[PDB]
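Colleague: Mind having a look at this structure? Questions to follow.
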Amino acid sequence: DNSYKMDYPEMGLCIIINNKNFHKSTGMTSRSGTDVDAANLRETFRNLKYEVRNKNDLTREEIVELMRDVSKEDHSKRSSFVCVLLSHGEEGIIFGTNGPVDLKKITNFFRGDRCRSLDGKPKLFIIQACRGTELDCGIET
Amino acid sequence: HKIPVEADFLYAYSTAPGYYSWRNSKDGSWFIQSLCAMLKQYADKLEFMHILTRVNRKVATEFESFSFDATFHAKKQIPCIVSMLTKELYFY
Amino acid sequence: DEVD
Ligand SMILES: [Cl-]
Ligand code: NA
Ligand code: NA
Ligand code: NA
Ligand code: NA
Ligand code: NA
């Protein structure tokens, strides 16, 4: 039993949250190029046989609601769960279109005791977002 | 009898704790570009951690920022794999 | 190239 069982009827959901345009009230920069990412991911995970759902420009409230609702689905016939977050961020934080939400609040919905039909199944969160404002200057090889 | 409630999560972060993450306005983000390329090339051949390790190398080696602003120019990035998985993951 |  070294490998997850991936031969359930369905590979599982792939939820892609693609936040490009943010409310003026926040000022955050429009994330040019993120639509290329979202389409790339949609096609990539389609070829992996995931049930992809693309969602664009979600408020922090809408993100929490979508994650809550998805966590309350019956995943019994699904091998895994994938969630992709494309947005601005800070350490521990991703931005809805109207402000920051803790990553922990999003992932907590899928905890082993809170989403029983994903127990023992891989829950993947793929996060394209800043985690601070440091730059890596690199070092010559 | 029980498993930890935090078990079986994998967080594939685009960048290291504390750091900016880079996105190209025409090509897409460095990390998602590389992630999709490595999944396309290796999802039928490689376990997921080894796929993500090749993503790390691709982002680390083939990308460097170009900016008219010298303070943002010639910068690098390393993604950050955070695994609480208990098993190997193959997509085939 | 832009930061996130
Ligand atoms: Cl775009
Ligand atoms: Na964190
Ligand atoms: Na950098
Ligand atoms: Na990136
Ligand atoms: Na990686
Ligand atoms: Na980095």
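The numbering of chain B matches Swiss-Prot: 185-276, in order.
From the backbone N, Cα and C atoms, a Cβ is placed for every residue, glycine too.
These came from Swiss-Prot, pasted as-is:
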MUTAGEN   B:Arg207 to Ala  Abolished ADP-riboxanation by C.violaceum CopC
Colleague: Which of the three DSSP-derived classes (helix, strand, coil) applies to B:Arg207 (mutagenesis position)?
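Modeller: The three-state answer is strand.
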Colleague: Taking the Cβ of B:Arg207 (mutagenesis position) as the centre, count every other Cβ atom within 10 Å, in any protein chain shown.
Modeller: 29
